[PDB]
4 protein chains.
Amino acid sequence: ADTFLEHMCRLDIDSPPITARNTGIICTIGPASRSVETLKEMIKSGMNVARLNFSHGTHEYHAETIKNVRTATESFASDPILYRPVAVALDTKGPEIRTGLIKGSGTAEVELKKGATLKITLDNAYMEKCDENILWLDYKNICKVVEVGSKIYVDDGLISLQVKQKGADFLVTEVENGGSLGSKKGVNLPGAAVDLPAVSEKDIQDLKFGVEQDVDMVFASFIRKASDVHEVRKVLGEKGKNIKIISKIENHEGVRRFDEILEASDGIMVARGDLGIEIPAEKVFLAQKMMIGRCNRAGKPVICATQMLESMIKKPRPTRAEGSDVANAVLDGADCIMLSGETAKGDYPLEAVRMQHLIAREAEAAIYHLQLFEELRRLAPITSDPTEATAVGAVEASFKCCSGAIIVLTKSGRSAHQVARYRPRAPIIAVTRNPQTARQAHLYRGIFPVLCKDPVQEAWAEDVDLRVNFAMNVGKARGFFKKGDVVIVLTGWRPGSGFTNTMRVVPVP
Amino acid sequence: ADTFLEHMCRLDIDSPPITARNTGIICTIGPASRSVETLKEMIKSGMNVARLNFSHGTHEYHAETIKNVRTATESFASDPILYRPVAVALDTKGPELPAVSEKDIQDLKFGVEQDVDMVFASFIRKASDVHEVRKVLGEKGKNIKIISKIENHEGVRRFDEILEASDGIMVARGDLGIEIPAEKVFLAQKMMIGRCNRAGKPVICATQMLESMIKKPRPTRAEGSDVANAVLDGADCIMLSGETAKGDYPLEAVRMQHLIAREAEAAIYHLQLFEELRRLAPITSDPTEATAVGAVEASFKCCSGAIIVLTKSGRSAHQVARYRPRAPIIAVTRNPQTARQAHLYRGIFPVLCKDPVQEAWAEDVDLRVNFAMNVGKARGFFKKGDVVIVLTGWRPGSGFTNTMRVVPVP
Amino acid sequence: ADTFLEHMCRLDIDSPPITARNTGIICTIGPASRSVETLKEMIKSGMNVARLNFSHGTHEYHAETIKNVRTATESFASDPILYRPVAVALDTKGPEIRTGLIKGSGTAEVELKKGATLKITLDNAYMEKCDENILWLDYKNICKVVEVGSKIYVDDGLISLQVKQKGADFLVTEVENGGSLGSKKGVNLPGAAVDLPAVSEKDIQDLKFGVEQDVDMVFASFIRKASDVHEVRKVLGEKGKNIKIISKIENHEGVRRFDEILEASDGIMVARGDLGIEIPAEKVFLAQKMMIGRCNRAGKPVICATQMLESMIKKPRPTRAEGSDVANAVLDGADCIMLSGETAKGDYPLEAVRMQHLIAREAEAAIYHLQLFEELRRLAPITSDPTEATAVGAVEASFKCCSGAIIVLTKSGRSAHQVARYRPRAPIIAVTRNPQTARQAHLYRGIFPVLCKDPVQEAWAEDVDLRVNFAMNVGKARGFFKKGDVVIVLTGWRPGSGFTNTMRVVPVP
Amino acid sequence: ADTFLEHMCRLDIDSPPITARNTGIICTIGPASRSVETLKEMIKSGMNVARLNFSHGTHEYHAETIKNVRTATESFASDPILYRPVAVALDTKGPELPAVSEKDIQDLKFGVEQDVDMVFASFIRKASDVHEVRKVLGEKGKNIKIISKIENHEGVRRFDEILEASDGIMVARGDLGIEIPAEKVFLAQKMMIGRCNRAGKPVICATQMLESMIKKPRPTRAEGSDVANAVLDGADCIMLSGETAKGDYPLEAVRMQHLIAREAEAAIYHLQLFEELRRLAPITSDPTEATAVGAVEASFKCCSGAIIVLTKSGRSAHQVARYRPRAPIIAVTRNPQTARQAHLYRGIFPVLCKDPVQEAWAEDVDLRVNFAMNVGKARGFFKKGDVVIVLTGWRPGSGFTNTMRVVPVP
Ligand SMILES: N[C@@H](Cc1c[nH]c2ccccc12)C(=O)O
Ligand SMILES: N[C@@H](Cc1c[nH]c2ccccc12)C(=O)O
Ligand SMILES: N[C@@H](Cc1c[nH]c2ccccc12)C(=O)O
Ligand SMILES: N[C@@H](Cc1c[nH]c2ccccc12)C(=O)O
Ligand SMILES: [K+]
Ligand SMILES: [K+]
Ligand SMILES: [K+]
Ligand SMILES: [K+]
């Protein structure tokens, strides 16, 4: 395919999906995916990062989830060629409006009827007496920020309401969109100024527990401005300074102030459904393409979250439209896809992981790599910093000497990230001794991390050759290349080296 | 935007949708959209082609629907600068087997009788299926366009023969979604749209566009993305089904489909589409193709506001559209069927010249060009002092549209 | 040849010069080429412009030369398909330092001996008494501009001298380079500021005679600055306002101030030998490539003059090095080559014209056209002037629909020149009714002018079709194309049209 | 200069010749240039290779010439930063018939005995002529480079086989000028130089360069143009004959040949030479070629002051030069024959490391790199804070030069 149009006209749907998957998979662990035996099966089927939603459960609960994730992860360590690192991600509650419990016995489900009437109250007598008439919620200051004629959304926006009359505690609304109101659901107020903090007293505890439990990354919720990110940084502090902060863009202020949030964060998560409420639905696809685009250019990773395969909560296979939606998010240029209820609580957590792999595998057929790189090279600011210079040449060479891989010997990952910024077709095999580095690597597109566990041989160049040989074995075993192919190898020069400034064209023996 | 990535990083969601819409809109007429007053409002809000689903209703029923469509369409004819052609499309029942059922043979003959512009032929499996539809339409309906619908696996596998036999293609995503693995349909769509762009035949995306607007006044986030990605994939038209046929908000469905298709043009990166299509084009020295290329080429350089094509059958205007200019292609035609059929192509804006013919050839030409100049000015496409490209024949009755002319807007 | 290097590696010296010649030939008429029968044979063999050197001869003499040129030219008019226009060029004397006559009877030749002594004097007693001791010359102010240790050159620089002592009239010099000093020869003063005017009392007469005789172009000598060109323009004045001024660059000031001279002139002539004296020899080749380059970009024509085939004054065939020198001047991007003594006075004027055609024919094999055009298009300032827009598209189309020609219907030539600026491979057939336009066309590279003599039909489009058909006949007859080929045709739209804004792809009937 | 035409329109003749000379200079030693004191002055002024014409003189005569060349050459060795290698070239009599006359067999064996770097083999007609010269030089002189001289028509016709058999080519313009039509020789020259650039073997231009300097201290305008166009054509070295061998101004001939070749580099447009040579290169994934490409590619981007190649045989430094970087190629070698032979290639600046080997491989490497850094700084090629590219092997005894390293100048 010398042209993008010819790359589309070749697309044969009957020939098998030969290209391997190249984007991270993030699964939300919960009730249906929390056992060691399941986690094992999800790790095999492609889970790369375990997401823990601290909107629910106690610290005790999550500690066990984390312990199970690692138990399952390390079950495969007895073969260091096929062992895959799995990361752990702490996802903050944030500023969150939630409803109360549904009243009485039986099913926790009231049918909110289209056009009907609904009183929103702050009277804690109704705290667990939610029904068709009255609805409690936890935002105490709600009557000050919200006005007459304002929209209110409930349960990832399934239900919508319009404020008809205000009060001290009561707010009288008319139910515009119907649905089944469940217990304790999430409540958005588009174009309200929610006076809640960036880091609640709870979030401060949850983040300290994150540091304690040695998490790899924080998914910081309802990020509105740069100073919100810096408050998350401070709480993680000195001890958790190498934990990656992914800011979640969930509202309008988020999108408007995006550039400052990106420059302050380690990466970005685009919550499409939350935006879909706070912004006009017809415009979210541009928001997604803009944010993913800017992140590709800045070389920070970006995740697509919400509304991926939600039909697999109840079904063993997704819809046509969900498959298209996910795939276009991969082509847009996302680094990872994130499953939520699909894996957390759904009836088919294992099949959700396998389809997310299937879809992300197919999308790579549609990706036209040479354009992504040439554009990213031309927009790159012309530094003669040796590492960036070498990363470019490595990718450039990866297309020419038809390369099967780019092998990066990297301690912190930084070098492997600088190569990935430029979007090579070839897999980037990041060889690291630091296991956190190996775990964090999954956030980047096309990095395949491996963990070298033999400790260091005195002779520098031998240590290097041993690690390269490890990556050669892994690659051969993964099908990435076979004897007679050629790979690129980035290293330092000498053992104290500041730069990864050494490019080396190596035939696979 | 010198790069495609920089074209995405510029995308400001707060600034209004300044670029005008460039892809056809096809609406399915039925119970909720069948009155003249509604049709009127849908035509204003952007309907370009009326689709009649002959899976349901009697011939008598549809005859009235068609008559209402035309009544509404012609309400605007009293201003020939702002009059917009509206097309009629007959959509077969199909096998539910042979390619043309005893019913379909009747329905197609009724199509010819009613002077439809295009047939959406269902469950097209192979090339010989298309040719059977052609034969039934026969001599009298020989200028009716056949859009083959790809609805099953055999359809996708044998696509190249179906495309080479058809006037255009419709990709029914939901039908494929059943017959094919769900995870693969998006590739099918990108392949089929791709091949059609290259062959220069039009392609339509149908089913599962804004189906939530059957009951709701606004679509979902995911529907909006789905439609928009179909436009970027490179579709020429989008087709609404239940949204407009029977739903509670037929008029708002048309307006959103316009809104979405308007926003998608911001995301389109035009210079790449053209340069790729030029490089893949087989080096003919057929004068019309040679001129169509140069016209598009010039449309980028002399920052052109339009390409005006004087075309009787449309063929010339289609050859320009194959090459995907950013500029609007104003197809000026005296044939009203040509003006109606034009909507199938992306970025063709057809206009209908009703002034009769002046004896002096070059005067007739200048009068038509001046008509397009007026329409363009009035539509905001360009203003005085801009430059447009003008394709014409050379001499009367000419076989080629082989005359390119760089004209300042007066 | 997709690359320029592959265009060189293809160059087969055994296969004949298949490509037709595409650059103008200018011959200097004089003693050996002044008869009608010779001029006839030179016109057949390829002369396109007759050059008359007004450094010598009276007005009466030249009037006859001009009359002979036209007699010979029009001999071929009895077939308007094969008739070729021939232009006439008046070449000014300029500010000129010259020596006196050699003393006495007999041989007009004194042997200036290497290292010897030579007095330069202004005493008109010695005006026709030049010898080994004393040498008269015509520059009265020579003692003011020249200093002790200064170089002085004589007779196209064959002889060189160094100033040892100054005086009022006398200047005592030491003869550095030897040779045979003849009568009245040319005397350069490198890095002197020669205080002479731009248009001498003589040049004013010669230019008025030019207008009188209906010349097509003036080759203005010793052009130093823009204001010198404008003085030549004023003298030619209203009546001779369509006579083209070619400025000759002959000295250092010329090269330094080139951009203003080019912007003021209709075209440029690069006198390599004259520069070779005023400038360091090793730098002239860069000057030539710069000046030719700038002229190609400005779209004004440029001529290479002096030191082409000078060995053919005495010999029937040139040297290897002369052939290379000429050919590289064509590849540099010159529009015309100019022969001097070779044709003016030499023993083989006819063979000099035929070799100059042979060489210029071979050079077109080495020319790589697609690069010239693509570069010239990218550097062209993005006007939306309809004529430039159409000229570009015409050339663009000339490569694609493998075109045999670009036919331009042009009254003044301007349209045909705008096409030629962009360097198509295809011949540009300029069809004009103005015979001066047809003559002046030869200054441009790749314009093949033809003169339509059928008078005008009232119907515009018929007139147009008749002219197009004339060019079709000429092209067929010249071998440029045959039936079934495709050509491009530029015209106006309507008879009052300002622009040549109509491009038309026409199969050859 | 983004375009070649803009590279010509910039050419300022008043600003000094800032770019350094980049093509080898070969001088013919003889009566007027045979003394140690002269040779010294020619080496300073830029002689890179001494040519000995075995058409005349006895073996005894030449032995002394060679001994004088080396005496003069090594006078500068007392500063290994500024020491420049000088090569010796044996130029056969040839047939004046078989390819190797009984004389030539003796002269070539004497060449091997005297440790010459290259043979200029005369009147080469076909490939089998080259192989006979190879056999005579044999095992002991197997690393002596054979430059075939093209002097006649058979030579030009059969050129491709001669090039594929030879180490390099010499184009004798005057000899061709007799055997071929004068008007065609310039094409022959451009063809042969072109093919040699593409094959990556070196090519020399000989005869009719500055012949007027036999008697005069300065050349003609036309000689200067002739030489300069030979450099732009793409020659690697220029060769002076009588100018330096017997003429009255041998030293000034060398200085002008430097002056001209210095000016020609202003006119050279490098980015085109490289991109063309890369696109025509057969896409091997042999690690050395892969790295040579990337090195040149990087040399334009990280605006590099040099490409430093640690090379034992030169082969690596030659593979970089094939691709025509603007940057100087500093070939660092311990083999003095390698350093001498390097001058045949365009843009290689060889240096001779005389410090012996440190046991630690990477230290040895760093010491050589540091030597080239010192040389470059001292030659003005770059200063502290610039960035250079460094090619090396990976372990000791490595077969590939497969290690590219972007290094700031300390
Ligand atoms: N980062 C993920 C996905 C991935 C990137 N590149 C790959 C190459 C092969 C397989 C998977 C991948 C992983 O390591 O699994
Ligand atoms: N064919 C459609 C869409 C379209 C094409 N080109 C356009 C230019 C402007 C506006 C709309 C269009 C129409 O005429 O409406
Ligand atoms: N104008 C010149 C040179 C020329 C340009 N294009 C040509 C094509 C053919 C012959 C000559 C030419 C001539 O007529 O002689
Ligand atoms: N090879 C020659 C010419 C040369 C190539 N690159 C150079 C850089 C600088 C000076 C000279 C050169 C030398 O070393 O002298
Ligand atoms: K959360
Ligand atoms: K149907
Ligand atoms: K003169
Ligand atoms: K010899």
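The numbers used for chain B are those of Swiss-Prot, and the residues that appear cover 23-118, 218-531, in sequence.
So this one's X-ray crystallography, 3.2 Å, going by the header.
Keep in mind that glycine also has a Cβ here, set from the backbone N, Cα and C atoms.
Less than 8 angstroms from the CB of B:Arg73 (substrate binding site) sit B:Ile48, B:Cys49, B:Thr50, B:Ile51, B:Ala111, B:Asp113, B:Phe241, B:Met360, each of them six or more residues away in the same chain. Sequence annotations record features per position, and here Swiss-Prot assigns substrate binding site to B:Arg73, B:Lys270, B:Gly295, B:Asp296, B:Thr328 based on similarity to another entry.
Taken from Swiss-Prot, the feature K(+) binding site covers B:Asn75, B:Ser77, B:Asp113, B:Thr114. Around B:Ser77 (K(+) binding site), a 10 Å sphere centred on its CB holds 13 further CB atoms from the protein chains shown. Reduced to three states, the DSSP call for B:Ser77 (K(+) binding site) is coil.
B:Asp296 (substrate binding site): 21 other CB atoms within 10 A of its CB, across all protein chains. Residues or ranges marked as Mg(2+) binding site by Swiss-Prot on the basis of experimental evidence: B:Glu272, B:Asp296.
Residues or ranges marked as beta-D-fructose 1,6-bisphosphate binding site by Swiss-Prot on the basis of experimental evidence: B:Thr432, B:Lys433, B:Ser434, B:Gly435, B:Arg436, B:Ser437, B:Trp482, B:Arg489, B:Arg516, B:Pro517, B:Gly518, B:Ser519, B:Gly520, B:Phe521. DSSP classifies B:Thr432 (beta-D-fructose 1,6-bisphosphate binding site) as coil under the three-state reduction.
Long-range Cβ proximity for B:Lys367 (mutagenesis position), meaning a same-chain Cβ under 8 A and a gap of 6 or more residues, is found for B:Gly52, B:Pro53, B:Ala54, B:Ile335. Among the mutagenesis experiments that Swiss-Prot reports, B:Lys367 to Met is described with the note: Abolishes both pyruvate kinase and protein kinase activities.
If you draw a 10 Å sphere around the CB of B:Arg399 (mutagenesis position), it holds 15 other CB atoms from the protein chains shown. Under the DSSP three-state reduction, B:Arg399 (mutagenesis position) is assigned to helix. According to Swiss-Prot, the experimentally introduced change B:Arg399 to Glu is described as follows: Impaired homotetramerization, leading to homodimerization and subsequent activation of the protein kinase activity.
In the structure as shown, the Cβ atom of B:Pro403 (mutagenesis position) sits within 10 Å of 6 other Cβ atoms. The annotation that Swiss-Prot gives for the mutagenesis experiment B:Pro403 to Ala reads: Significant reduction in hydroxylation and in PKM-mediated transcriptional activity of HIF1A; when associated with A-408.
In the three-state DSSP classification, B:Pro408 (mutagenesis position) falls within a helix. Around B:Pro408 (mutagenesis position), a 10 Å sphere centred on its CB holds 21 further CB atoms from the protein chains shown. Here the residue is the original one, but Swiss-Prot notes a mutagenesis experiment at this spot, B:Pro408 to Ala: Significant reduction in hydroxylation and in PKM-mediated transcriptional activity of HIF1A; when associated with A-403.
Residues near B:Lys433 (mutagenesis position) in space but far in sequence (CB under 8 A, at least 6 apart, same chain), listed by position: B:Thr454, B:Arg455, B:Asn456, B:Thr459. One mutagenesis experiment named in Swiss-Prot is B:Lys433 to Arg, and its note says Abolished acetylation by EP300. Abolished deacetylation by SIRT6.
B:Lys433 to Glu appears in Swiss-Prot as a mutagenesis experiment; the accompanying note says: Abolished interaction with phosphorylated CTNNB1. Impaired phosphorylation of histone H3.
In Swiss-Prot, a mutagenesis experiment is listed as B:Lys433 to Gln, annotated with the note Mimics acetylation, promoting homodimerization and activation of the protein kinase activity.
Recorded in Swiss-Prot as a mutagenesis result, B:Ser437 to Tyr carries the remark: Unable to bind FBP but still activated by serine. Under DSSP, B:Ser437 (mutagenesis position) is assigned to a helix (H, G or I) in the three-state scheme.
Under the DSSP three-state reduction, B:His464 (mutagenesis position) is assigned to helix. Around B:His464 (mutagenesis position), a 10 Å sphere centred on its CB holds 27 further CB atoms from the protein chains shown. Mutagenesis annotation in Swiss-Prot: B:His464 to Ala, described as Abolishes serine binding and allosteric activation; the structure shown retains the original residue.
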| field | Straight-line CA separation, B:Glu118 and B:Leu218, 99 intervening residues not modelled, Å | value | 8
| Three-class DSSP secondary structure - B:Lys270 (substrate binding site) | strand
| Sequence-ordered recorded positions from B:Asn75, B:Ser77, B:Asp113, B:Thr328, B:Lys367, B:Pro403 with Cβ under 6 Å of an atom of ligand 6 | B:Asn75, B:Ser77, B:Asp113
| request: Would you mind pulling the DSSP three-state label for B:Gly518 (beta-D-fructose 1,6-bisphosphate binding site)? | output: coil
| Among the binding-site residues listed here (B:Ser77, B:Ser434, B:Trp482, B:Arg516), which has the Cα closest to the Cα of B:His464 (mutagenesis position)? | B:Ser434
| query | Tell me which residues of the chain lie with their Cβ under 8 angstroms from that of B:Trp482 (beta-D-fructose 1,6-bisphosphate binding site), as long as they are six or more apart in sequence? | reply | B:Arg516, B:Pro517
| remark: Sequence-ordered, the recorded positions among B:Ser77, B:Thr114, B:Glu272, B:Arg436, B:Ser437, B:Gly520 whose CA is within 10 A of the CA of B:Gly295 (substrate binding site) come to B:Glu272
| C-alpha spacing of B:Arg399 (mutagenesis position) relative to B:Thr114 (K(+) binding site), in angstrom | 36
| said: Going by DSSP, is B:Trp482 (beta-D-fructose 1,6-bisphosphate binding site) sitting in a helix, a strand, or coil? | reply: helix
| What does DSSP say about B:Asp113 (K(+) binding site): helix, strand or coil? | strand
| Proximal residue to B:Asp296 (substrate binding site) among recorded positions B:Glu272, B:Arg399, B:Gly518, B:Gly520 (C-alpha distance) | B:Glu272
| task | Would you mind listing, in sequence order, any of the recorded positions B:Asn75, B:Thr328, B:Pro403, B:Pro408, B:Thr432 that have a CB less than 8 A from a CB of chain C? | result | B:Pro408
| remark: Minimal Cβ count within 10 Å, across the recorded positions B:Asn75, B:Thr328, B:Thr432, B:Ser434, B:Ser437, points to B:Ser434
| query | On the Cα atoms of B:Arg73, B:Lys270, B:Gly295, B:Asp296, B:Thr328, which are listed as binding substrate, what is the maximum pairwise distance in Å? | reply | 18
| task | List those recorded positions among B:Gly295, B:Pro403, B:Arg436 whose Cβ lies under 8 Å from any Cβ of chain A, in sequence order, or write 'none' if there are none. | result | B:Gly295
